[PDB]
Protein chains: 2
Amino acid sequence: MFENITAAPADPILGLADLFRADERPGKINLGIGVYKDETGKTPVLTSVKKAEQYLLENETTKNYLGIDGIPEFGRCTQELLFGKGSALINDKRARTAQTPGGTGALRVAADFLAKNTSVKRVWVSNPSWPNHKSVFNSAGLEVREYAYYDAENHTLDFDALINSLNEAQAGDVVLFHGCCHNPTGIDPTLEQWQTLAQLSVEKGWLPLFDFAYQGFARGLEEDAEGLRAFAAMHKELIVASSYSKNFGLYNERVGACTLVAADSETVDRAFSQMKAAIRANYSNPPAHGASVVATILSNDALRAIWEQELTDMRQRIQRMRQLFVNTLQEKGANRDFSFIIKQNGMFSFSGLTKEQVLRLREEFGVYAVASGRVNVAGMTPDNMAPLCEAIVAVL
Amino acid sequence: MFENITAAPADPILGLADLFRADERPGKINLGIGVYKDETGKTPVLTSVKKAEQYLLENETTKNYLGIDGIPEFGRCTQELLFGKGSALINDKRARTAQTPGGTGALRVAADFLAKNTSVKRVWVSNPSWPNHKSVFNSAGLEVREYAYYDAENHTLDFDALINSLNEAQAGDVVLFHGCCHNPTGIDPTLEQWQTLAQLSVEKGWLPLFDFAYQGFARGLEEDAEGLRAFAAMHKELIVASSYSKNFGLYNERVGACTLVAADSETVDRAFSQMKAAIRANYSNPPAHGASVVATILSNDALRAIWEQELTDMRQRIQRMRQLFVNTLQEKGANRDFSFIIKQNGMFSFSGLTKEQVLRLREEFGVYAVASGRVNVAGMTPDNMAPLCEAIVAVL
Ligand SMILES: Cc1ncc(COP(=O)(O)O)c(CN[C@@H](CC(=O)O)C(=O)O)c1O
Ligand SMILES: Cc1ncc(COP(=O)(O)O)c(CN[C@@H](CC(=O)O)C(=O)O)c1O
């Protein structure tokens with residue numbers, strides 16, 4: 001039965017991890033996966049998290065199944081994070097949240113839901129975008145079309161192109177937007193641009209699907225939700241796939257949410273019963289651990305204050321690494337001018353490196369980046385900044 | 001876009017929990033969902049589990065992503081549980097295990113894999129079976145056909161009927177078996193019957209798909225895997241969907257495994273690469289907590305010893321409740337004979353109650369059973385036994 005199955009091509013992102021490990025080169029540097037690192041190059045469990053975990057250990061009396069949609073507090077806290085404490089979506093009860101296994105699981109739950117219960121046939125993703133977007137959607141039977149976004153030469157957001165390409169999108173098409181910290185460009189629309197996009201979408205009849213995985217890594221929790229919020233004031237229907245993987249340093253616990261918004265409470269509820277049916281035929285109900293942690297932290301003033309500070313620290317230090325990279329590149333002989341890098345938000349920078357340059361860095365130098373030239377700035381430290389910057393220079 | 005969405009019928013199993021969790025009656029009794037309850041009526045976190053969790057809290061230094069297939073030691077530990085220490089399957093490197101979100105997650109991953117990488121079109125499932133089996137397969141695009149199984153008149157396994165029914169299956173078809181503790185009948189084949197079925201299946205060219213969610217609840221760990229091992233000795237290929245939800249009391253942490261077996265290692269490796277691709281487009285990678293627990297416990301001699309005892313205590317208490325049920329029923333002057341119930345294994349009992357009787361039991365008496373008349377014997381207690389038996393007797 002399996003004799004003729006051919007091997008799958010490795011994951012452009014996840015597969016680097018394989019290589020990196022299997023690599024013996026002593027000074028090897030990993031800038032692949034989007035995982036936060038500290039000054040010492042380790043990915044620590046957050047303090048607020050360890051504390052939340054101690055609490056659960058002492059207070060948990062059962063492992064009894066959660067509901068299909070998971071923990072209620074969890075959904076409630078997510079809605080406030082997303083839409084704002086006294087939002088109308090919340091008061092009007094137009095939103096329903098399901099706790100999912102990571103942001104990926106949320107993306108997938110949305111896909112399965114759309115495919116099975118709506119007339120959606122295609123989803124529009126930016127060029128470039130996170131490679132796994134194609135895969136999740138295709139998996140649900142949806143077609144993926146691309147819209148223009150990035151301007152390589154100017155290293156900017158090509159609004160014109162963005163706008164004309166999206167002109168090919170039909171009413172009833174799903175359009176995927178990155179909440180903040182565009183992966184992999186780091187270029188985000190301004191608020192006016194968000195506002196513009198929000199009207200076109202309403203005028204053109206698209207169904208917005210927001211991929212929100214880096215809330216807090218650009219400017220702040222509330223600031224980062226502006227675009228989304230702009231969309232939320234205008235749209236009747238919305239889908240939000242969010243992740244707590246990065247902002248809580250909870251990568252392997254699979255914590256995310258799929259938020260469903262409709263015109264009214266009765267509608268959203270009916271639609272949501274189908275979303276639950278889709279979850280049930282997938283993984284049945286969500287993993288309690290990680291989401292327990294998040295709800296514990298968000299619902300406790302003290303633990304929360306600590307959390308917000310830890311996130312602020314992650315963010316500023318990435319920012320520090322951005323400036324240091326540019327400078328080091330600078331006085332290490334860079335032919336090119338990498339200063340655009342300072343203007344990107346989040347954990348990565350699109351270096352502008354060729355596929356062959358990345359190949360080489362890896363082969364000759366032990367430096368691991370994604371084929372697309374995406375580098376994980378948050379993987380950079382003062383101790384690895386030099387060797388790394390020499391490598392790059394040697395390949396320009 | 002969602003205006004036309006129609007509301008999903010509630011889950012026959014999962015939905016009972018809601019009903020149950022909503023009637024304000026004082027002595028209601030939940031016999032629905034398959035969760036273990038102790039003499040006091042609770043589903044405590046196991047001791048071996050709390051212990052492993054403490055270790056984790058103290059020892060974990062990171063929450064960084066696990067590989068797509070999860071924790072290696074977890075998979076290793078699973079294979080031995082399934083196949084036995086020193087199996088050839090193991091020795092020949094014929095099997096690969098992916099850690100998944102529960103048994104449901106593994107059943108679904110197996111479905112997506114089959115549907116995209118093989119020529120499979122139909123899956124044969126017993127009648128009756130767990131109602132979600134249909135939902136899962138159907139969602140991967142596979143057709144579900146049913147084979148005869150239970151003899152309701154006599155309360156036995158209708159072997160010839162089962163065999164004659166399956167003669168309708170084609171080579172290349174997927175046939176699904178319950179490892180032990182058939183849900184919902186509690187009737188399992190004998191070892192000879194298992195052997196028979198194993199030979200046939202090889203001659204007929206079926207792909208065996210095992211759903212193993214109660215290892216340890218019939219007779220014990222090792223003996224509950226006989227059927228499966230009988231199959232594994234004859235077959236070149238097979239798929240195993242296992243769950244650690246019940247035997248570890250880890251319901252909400254979603255812990256299971258999907259094991260793929262092929263003729264050889266080169267072969268099995270190739271197919272596995274495809275199975276990983278299917279995970280990546282679903283949930284990406286699995287939740288660490290629960291599997292970490294299981295592996296810690298299985299890898300530690302002391303912890304293992306304690307766990308195995310907790311498991312035998314669960315099993316024997318159910319056995320006790322089953323005798324008690326039958327007796328009290330008797331002592332309460334029940335119309336029929338309910339002695340077959342003693343011959344069934346696992347957490348449930350196929351009562352023989354009609355739709356309308358289960359329905360009445362609930363409105364009238366607040367006793368909750370699944371519409372098929374399936375009763376959770378593990379939710380039975382010496383304190384709830386009388387009232388419950390009085391309710392049953394009254395509806396008959
Ligand atoms: C834009 C985007 N969406 C969703 C996800 C998935 O989040 P969860 O891990 O919560 O499921 C990621 C993770 N992107 C990372 C890691 C990865 O691809 O696995 C990245 O390195 O791009 C992401 O970058
Ligand atoms: C035969 C069978 N297979 C797979 C599973 C799924 O197990 P996981 O919870 O590990 O995903 C169950 C759980 N059946 C229970 C619970 C349920 O239906 O949700 C039951 O009450 O039948 C089961 O009975």
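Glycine is treated like the rest: Cβ placed from N, Cα and C.
What Swiss-Prot records for B:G34, B:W130, B:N183, B:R374 is L-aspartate binding site, and it gives a large-scale study or a structure entry as the kind of evidence. One mutagenesis experiment catalogued in Swiss-Prot, B:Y65 to F or S, is accompanied by this note: Slight changes in activity. Where Swiss-Prot documents B:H133 to A as a mutagenesis experiment, the accompanying text is: Slight increase in maximum velocity of the overall transamination reaction between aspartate and 2-oxoglutarate. While the structure shown retains the original residue, Swiss-Prot records the mutagenesis experiment B:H133 to N with this note: Decreases to 60% in maximum rate of the overall reactions in both directions. Under its mutagenesis entries, Swiss-Prot includes B:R280 to V with the note: Reduces first-order rate constant over 25000-fold. According to Swiss-Prot, the mutagenesis experiment B:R374 to A carries the annotation: Reduces first-order rate constant about 10000-fold. According to Swiss-Prot, the mutagenesis experiment B:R374 to F or Y carries this note: Second-order rate constants are reduced by >5 orders of magnitude.
Sequence features, as recorded in Swiss-Prot, placed on the structure.
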residue	record	contacts (Cβ under 8 Å, 6+ apart)
B:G34	L-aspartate binding site	B:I13, B:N183, B:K246, B:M347, B:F348, B:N376, B:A378
B:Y65	mutagenesis position	B:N285
B:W130	L-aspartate binding site	B:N183, B:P184, B:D211
B:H133	mutagenesis position	B:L107, B:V125, B:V144, B:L176, B:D211
B:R280	mutagenesis position	B:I68
B:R374	mutagenesis position	B:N183, B:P184, B:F348, B:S349, B:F350, B:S351
Which recorded positions, if any, among B:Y65, B:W130, B:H133, B:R374 have a Cβ under 6 Å from ligand 2, given in order along the chain?
-> B:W130
Quick one: give me the count of other CB atoms within 10 A of the CB of B:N183 (L-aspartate binding site).
-> 22
What three-state secondary structure does DSSP assign to B:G34 (L-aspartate binding site)?
-> coil
Checking B:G34, B:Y65, B:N183 - which of these recorded positions have a CB within less than 8 A of a chain A CB?
-> B:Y65
Apart from B:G34, B:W130, B:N183, B:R374, which residues in this chain have a Cβ no more than 8 Å from the mean position of the Cβ atoms of those residues at the L-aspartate site?
-> B:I13, B:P184, B:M347, B:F348, B:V370
Cα-Cα distance maximum in Å, computed over every pair in B:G34, B:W130, B:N183, B:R374 that the record assigns to L-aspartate | 11
